[PDB]
Amino acid sequence: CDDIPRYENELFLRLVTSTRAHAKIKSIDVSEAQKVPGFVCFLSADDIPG
Amino acid sequence: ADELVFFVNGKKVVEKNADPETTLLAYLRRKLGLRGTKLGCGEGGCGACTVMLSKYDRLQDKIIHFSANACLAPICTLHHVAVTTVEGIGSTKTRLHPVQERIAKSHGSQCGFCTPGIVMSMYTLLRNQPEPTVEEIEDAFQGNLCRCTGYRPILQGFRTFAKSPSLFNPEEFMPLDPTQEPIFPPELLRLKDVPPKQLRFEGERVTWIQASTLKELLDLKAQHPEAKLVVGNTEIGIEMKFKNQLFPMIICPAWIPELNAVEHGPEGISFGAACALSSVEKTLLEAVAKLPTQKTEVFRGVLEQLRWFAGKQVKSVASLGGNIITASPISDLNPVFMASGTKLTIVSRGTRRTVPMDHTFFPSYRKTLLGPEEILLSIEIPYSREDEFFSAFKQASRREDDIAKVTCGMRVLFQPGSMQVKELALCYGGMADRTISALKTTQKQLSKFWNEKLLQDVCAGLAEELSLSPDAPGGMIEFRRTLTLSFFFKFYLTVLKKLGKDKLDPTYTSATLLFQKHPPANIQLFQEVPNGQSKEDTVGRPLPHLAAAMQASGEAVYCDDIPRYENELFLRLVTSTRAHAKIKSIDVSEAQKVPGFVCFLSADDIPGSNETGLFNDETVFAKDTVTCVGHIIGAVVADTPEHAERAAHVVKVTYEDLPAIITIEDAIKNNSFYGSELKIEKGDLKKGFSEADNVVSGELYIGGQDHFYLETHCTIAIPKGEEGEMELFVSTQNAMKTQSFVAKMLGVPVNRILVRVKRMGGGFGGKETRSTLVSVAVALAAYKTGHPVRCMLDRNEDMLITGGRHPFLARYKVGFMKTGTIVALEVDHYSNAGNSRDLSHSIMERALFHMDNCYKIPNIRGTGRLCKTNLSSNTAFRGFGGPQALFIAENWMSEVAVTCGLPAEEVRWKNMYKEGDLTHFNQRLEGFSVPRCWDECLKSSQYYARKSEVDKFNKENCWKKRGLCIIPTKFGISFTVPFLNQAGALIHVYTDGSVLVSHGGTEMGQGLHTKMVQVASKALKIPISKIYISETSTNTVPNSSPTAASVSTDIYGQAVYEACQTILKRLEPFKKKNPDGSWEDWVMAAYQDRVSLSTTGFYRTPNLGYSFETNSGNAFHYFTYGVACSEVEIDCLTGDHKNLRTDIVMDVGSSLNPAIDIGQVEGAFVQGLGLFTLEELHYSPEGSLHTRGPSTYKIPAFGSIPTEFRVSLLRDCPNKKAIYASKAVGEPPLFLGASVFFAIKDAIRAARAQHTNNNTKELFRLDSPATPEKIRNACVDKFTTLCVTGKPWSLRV
Amino acid sequence: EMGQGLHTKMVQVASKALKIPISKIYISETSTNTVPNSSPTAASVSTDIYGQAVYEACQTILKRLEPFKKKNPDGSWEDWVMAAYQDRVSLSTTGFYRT
Ligand SMILES: Cc1cc2nc3c(=O)[nH]c(=O)nc-3n(C[C@H](O)[C@H](O)[C@H](O)COP(=O)(O)OP(=O)(O)OC[C@H]3O[C@@H](n4cnc5c(N)ncnc54)[C@H](O)[C@@H]3O)c2cc1C
Ligand SMILES: Nc1nc2c(c(=O)[nH]1)N[C@H]1C(S)=C(S)[C@@H](COP(=O)(O)O)O[C@H]1N2
Ligand SMILES: N#Cc1cc(-c2n[nH]c(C3=CC(=O)NC(=O)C3)n2)cc(=O)[nH]1
Ligand SMILES: N#Cc1cc(-c2n[nH]c(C3=CC(=O)NC(=O)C3)n2)cc(=O)[nH]1
Ligand code: FES
Ligand code: FES
Ligand SMILES: [Ca+2]
Ligand SMILES: [Ca+2]
């Protein structure tokens, strides 16, 4: 799979995962993430169209 | 300076390193990933790259919006400009804009490749005039071309913006709402405030300075006199791309206020030299409405030329000074500027002069009297004076967006209130290498009076003074000379009229009329579906092409639109510049030095076989010898397409010529044929000829045709790196041959090669085989590099290399009775096949099969020979030999009517086959519907009433004539080699109950997939929404015949039907167990029960197999029929004509989709009209093509179609021989375009009775295409007489 | 294929069923548009079940090619395949198995 050449416009995804075994998600803060050079977006449940 | 800032669809683009050579089109497709905007030609002719531009004009103090060709727009002109592309206005993921909605729903998109550019031209009009007039609408598209639709639906759909069941419903159209339009970028409006300043861009090869002030400009021209000015780039863009000019320094003066000012002075109106021609046009139109007629004579000449100058895209960026200083011999403006003494204000640093343009201003080819330091600042177009009159005329190959043959400006100034010539200026383009004045002719007339003797003297003087030698560039010697006289005659008559106030001499009055549009009327008639039919059964309903909305939105993916891999490379073909030569050596040493160069590939690089072609006739890369101009020798592969192009251009081939054989004639004389003669003989010719009252024999020629699919040939090849595996994305009608020619070249099993075809932007037969020329080269580059490689041809390469329709030369003899009844016939056909066999033999056979058209001829012999020549190999082109043969048949039929002195329709009718007769190849005509088509078309076209109206018009008009002709056609349906009539399909039903269909056919705009989906949905009894077709691929359906012969709906439809039956058989017990369940419940239960939800389907046409030796057995499964009646009006002084009205009745059985079938009728029709009247390829005598682009090759334009255009599909004619009682439609109607040609012939006969003949039974030869040249030269008269063929001491008798 | 040699076994199986060498057969990949609704490759039954699927498809090819073998007993695989193609016999089929 990863040996397949990337398209010129091909992007990379990194999962964001929980550090707690059982907990409510109070908030999510992406503001330091957006500062990282090359950030395109952060995706979460609300982005799902289906 | 360094930064370039602009906006694209509302979003800011900051380009830090703009290269001056980057066009917008390249930037949009390759840097911004916005692939809706397309490349179709690269020379401003086709409009596929049309976008909108918006800017603040701080001078009108207003946001302005205009359209432009992205392929010619340098991004370096666009600082502080907002670009709107097709993706800027809507999409199927959000909402279509009204323009996109309507063109899709009104069936104005087929292949869809022209659609975004036509969308953008209509959108642009709407942003300027939210409620346009019908004419403002047609005019919006002078620079857009469509090869598929025949234009009618696009216009009829867009007409709903102005002011039988039906193919569309305008009441469902969302109204335009200008408050919902994208807002002009607010950042850009903040910027209008800041004073502009000089910018500098630096690219690989070119430095560009954007001059902010006149002083900056004139300083820069002093410092850099060699620097090239650029405004619209519509000429420099061509010189750069097509003549390998490099201008290492550009100055763009477009922003400078004095170069854009318009002033109304006592003497005339003054425009800065950077004023677009669209501004010039608007200003003059307003002057012409406001001012006394006698002030505006010169202005109206300018306007008359601007009417026929390029199109909206070009006119909106092309500048006035750009036209004057380019000094093309064929400028339409400079003759007018020169005739008028229009004033040029010319400046340099510390210099200013003003001169009247006159004959000295253009000293020689492409030069003007401007010095190295000097710029054209402003132009004063003068007011006309009392006693001063002016005309301008342009004649071309086509009226819309064409390059002038002869073009002129004519001024006379009389002594006050007299007819006594004080001044006369007759100034012409196209008669020499610069714009010239006939000063010798006109000097002789000063003090003379405007009369008959003056007309005669000027004609005689023009004939002497504007001579052309037989060798003149452009040819068309007699036509060009006739036109210089004809135009003068029009001027002479126009001036007579203007001199006498304002009845003077009717019969003559129409020669003086400027071109004028009658309003369009279009009626389509087809059958409603049976009343009880389910709404979910769409078979027989006018469902839009399934991809039409995505074509309109730019979201449909064509091959080059597929994203590049990051390591993907670019191939450029290296082709022969000689017709016939040994290759002595190849030197790549300059190519190696172009940046990004990767490798040059040639014959030695091939690991498998260099032998390719349908008959194993050809090389993949030429070895030892080249046998045509365009013969592929090699290829350069580089990191960008520009590096590849530049590198290939500088690959040096050294040749030693060999004797060439170019023409049919040469080939006959040299015994140069492929194979041996083909023949069908039936009955007894000698006996036939001996019993005929009359016998006519003659010779007929029909020229070839370039496919001009809007998407040229394109392949992407992906090498996998494992077991020789390769995956190709290809624009082709033939994935099977592509797959096997790529495997043969690589020397790998066919199971290693996967070919995928999503869609083509047109194919028309030209992608039936010739697509492998590019496919196999790209495969070689992928194999050799291990990288993805791609290549899309530029238009010029495509036209040169890939082949076209076959030219035919016929020698015939027909014996007939006095009643018109044909008694015997012989025709010998010769086709120009080019340098390989390809489909030529099958093309000849199809010609022989159609030599009868619809006529019963008891004694008949047809022969065919294929001429082997040093020209690119010709191939399939819609009709596949049929139209040539059928044109030959109608030519001699028409000569039969003339010789008999009988009405042409009577002679055709009495000769017509009847129900059950055998053809000349002994096939029975069962369900022969031509008499019903014929009867209905006579009637619905009101033919007989109109005949009498045409005679009347002809009686009353000396210099225009009308013509009217009605012709039948029949077209045999099947591939003539029996093995190709087979089709497979593969159908999957997934467990959500969605169905994916795959079949061997490809989509090229004809709506095959839409039809297959309609079939599957009727067969399965589910809605089409549940069914989907993604693409055509060799690992889903193997061994497919090319999508060709118009049988794809027939044969794939049956294969899809059969897979549906199997699925239905598997589901039946689940249906039984649960009668009240849904399709979804039944599918899930069959899955849970371990019943397969996948099957193949297959079909093989029964009862086929014609033998040329027994002359028996079915050649075809059935025939498609129809009839067309066309009326034209020709202009006998120029060779222009108008197509006034056409009515078509076509038998397509019970249509699967009447929208799609009417689209096919009209598209085919218009493609045939192009073949028979507009389109013409020219080659030098040594075999090198001249016509390589839409500038010179003229296909039907929006303005070319019949103004009244009516199409009916025959009611109540089910075809038991094909799926759901339908008939094949793709090619049958194309020969109906010949009704235009024969109407033209009738109108020529009329003109020659007017001024040539008392001989009503005379037979003059009119070859195809009947272009303005052939029509004009055929209108023999007192002007032709003065400038014919090429005083002697020295005269016998 | 996950390392277990299933494509290899399948090529072995097809070669034996069609009586042609393994060199004339190839398996490129697995995809939902060539075989739909597949169970996961799992429970060690893939050879068993795809083996039968491949075998049934090979039988169907053999039935279709038989009249050409019969007409030309001394011919090559390649001769029989070309003849079927020229005679418009389909050279594509599915295969299926249910334990
Ligand atoms: C599809 C198409 C159809 C066309 N149809 C026609 C037609 O029917 N009739 C016709 O006449 N032409 C036609 N043209 C030609 C072309 O569009 C015109 O000549 C146009 O006016 C050139 O203007 P431009 O601003 O694009 O010139 P550019 O390409 O930008 O410049 C052309 C030349 O003019 C010089 N120049 C420009 N401005 C100045 C200045 N102020 N002072 C000194 N030199 C200057 C440049 O240095 C350059 O040599 C057509 C072109 C295309 C692409
Ligand atoms: N829009 C469009 N219509 C088209 C073509 C095309 O390329 N584009 N090709 C024509 C030719 S040459 C043929 S043989 C048929 C192929 O399609 P069919 O067999 O599905 O009719 O479509 C015809 N109509
Ligand atoms: N449309 C179009 C059009 C196409 C064809 C046709 N296309 N390919 C072939 C082949 C002929 C052959 O002799 N050998 C081959 O491998 C292929 N014939 C026939 C027709 O009647 N109309
Ligand atoms: N190895 C491995 C392995 C796998 C399985 C197994 N895989 N999928 C399921 C499912 C069960 C179900 O109820 N619904 C489903 O959609 C799937 N069972 C069985 C086994 O014996 N060995
Ligand atoms: S691509 Fe620009 S006009 Fe054809
Ligand atoms: S739809 Fe216009 S070129 Fe095909
Ligand atoms: Ca072609
Ligand atoms: Ca050929």
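The residues of chain B that appear here are 3-165, 192-530, 537-1320, 1326-1332 by Swiss-Prot count, in order.
Going by what the header records, the deposited coordinates were determined by X-ray crystallography, 2.2 Å.
Just so it is clear, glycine is given a Cβ too, placed from its N, Cα and C backbone atoms.
Database features, via Swiss-Prot:
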- B:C43, B:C48, B:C51, B:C73: [2Fe-2S] cluster 1 binding site (BINDING)
- B:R335 to A: Promotes conversion to the oxidase form that utilizes molecular oxygen as electron acceptor. Interferes with normal conversion to the dehydrogenase form by reducing agents (MUTAGEN)
- B:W336 to A: Promotes conversion to the oxidase form that utilizes molecular oxygen as electron acceptor. Interferes with normal conversion to the dehydrogenase form by reducing agents (MUTAGEN)
- B:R427 to Q: Promotes conversion to the oxidase form that utilizes molecular oxygen as electron acceptor. Interferes with normal conversion to the dehydrogenase form by reducing agents (MUTAGEN)
- B:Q767, B:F798, B:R912, B:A1079: Mo-molybdopterin binding site (BINDING)
- B:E802, B:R880, B:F914, B:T1010: substrate binding site (BINDING)
- B:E1261: active site, proton acceptor (ACT_SITE)
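Annotated features taken from Swiss-Prot, shown on the structure.
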{"residue": "B:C43", "record": "[2Fe-2S] cluster 1 binding site", "contacts (Cβ under 8 Å, 6+ apart)": "B:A50, B:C73, B:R829, B:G1223, B:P1224"}
{"residue": "B:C51", "record": "[2Fe-2S] cluster 1 binding site", "contacts (Cβ under 8 Å, 6+ apart)": "B:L26, B:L27, B:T39, B:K40, B:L41, B:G42, B:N71, B:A72, B:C73, B:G119"}
{"residue": "B:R335", "record": "mutagenesis position", "contacts (Cβ under 8 Å, 6+ apart)": "B:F549"}
{"residue": "B:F798", "record": "Mo-molybdopterin binding site", "contacts (Cβ under 8 Å, 6+ apart)": "B:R149, B:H741, B:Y743, B:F911, B:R912, B:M1038, B:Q1201"}
{"residue": "B:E802", "record": "substrate binding site", "contacts (Cβ under 8 Å, 6+ apart)": "B:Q767, B:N768, B:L873, B:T909, B:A910, B:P1076, B:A1078"}
{"residue": "B:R880", "record": "substrate binding site", "contacts (Cβ under 8 Å, 6+ apart)": "B:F914, B:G915, B:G916, B:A919, B:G1006, B:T1010"}
{"residue": "B:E1261", "record": "active site, proton acceptor", "contacts (Cβ under 8 Å, 6+ apart)": "B:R912, B:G913, B:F914, B:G916, B:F1005, B:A1079, B:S1080, B:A1198"}
For B:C73 ([2Fe-2S] cluster 1 binding site), what is the secondary structure state per DSSP, taken as helix, strand or coil?
coil
In the structure shown, with every protein chain counted, which of the binding-site residues B:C48, B:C73, B:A1079 has the densest set of Cβ atoms within 10 angstroms of its Cβ?
B:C48
Counting other Cβ atoms within 10 Å of each residue's Cβ, which of the recorded positions B:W336, B:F914 comes out lowest?
B:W336
Neighbour count first, Cβ atoms within 10 Å, every protein chain included; then name which of B:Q767, B:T1010 tops the list of binding-site residues.
B:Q767
Protein Cβ atoms within 10 Å of B:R912 (Mo-molybdopterin binding site), excluding its own:
25
What number of additional C-beta atoms lies within 10 angstroms of the C-beta atom of B:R427 (mutagenesis position)?
22
What other residues of the same chain, not counting B:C43, B:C48, B:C51, B:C73, have a CB atom within 8 A of the CB centroid of the [2Fe-2S] cluster 1 site?
B:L27, B:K40, B:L41, B:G42, B:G44, B:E45, B:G46, B:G47, B:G49, B:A50, B:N71, B:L74, B:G119
When the Cβ positions of the recorded positions B:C43, B:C73, B:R427, B:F798, B:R912 are compared with the atoms of ligand 4, which fall under 6 Å?
none
With the Cβ atom as the reference point and anything under 6 Å counting, tell me which of the binding-site residues (B:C48, B:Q767, B:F798, B:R880, B:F914) are near ligand 5.
B:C48
Output: those recorded positions from B:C43, B:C48, B:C51, B:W336 whose CB lies less than 6 Å from an atom of ligand 3, in sequence order; none if no residue fits.
none
Take the C-alpha atoms of B:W336 (mutagenesis position) and B:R427 (mutagenesis position) and report the distance between them in angstrom, rounded.
7
Beyond the site residues B:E802, B:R880, B:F914, B:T1010: chain residues whose C-beta lies within 8 Å of the centroid, for substrate:
B:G799, B:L873, B:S876, B:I877, B:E879, B:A910, B:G915, B:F1009, B:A1078, B:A1079
Cα-Cα distance maximum in Å, computed over every pair in B:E802, B:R880, B:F914, B:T1010 that the record assigns to substrate:
16
Quick one: which residues besides B:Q767, B:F798, B:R912, B:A1079 have a Cβ within 8 Å of the Mo-molybdopterin site's Cβ centroid, in sequence order?
B:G797, B:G799, B:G800, B:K801, B:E802, B:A910, B:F911, B:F914, B:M1038, B:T1077, B:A1078, B:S1080, B:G1260, B:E1261
Coarse DSSP state, helix versus strand versus coil, of B:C48 ([2Fe-2S] cluster 1 binding site):
coil
Can you give me the Cα-Cα distance between B:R427 (mutagenesis position) and B:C48 ([2Fe-2S] cluster 1 binding site) in Å, rounded to a whole number?
15
Listed recorded positions adjacent to ligand 2, that is, members of B:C43, B:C51, B:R335, B:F798, B:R912, B:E1261 whose C-beta is under 6 A away:
B:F798, B:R912, B:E1261
On the Cα atoms of B:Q767, B:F798, B:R912, B:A1079, which are listed as binding Mo-molybdopterin, what is the maximum pairwise distance in Å?
13
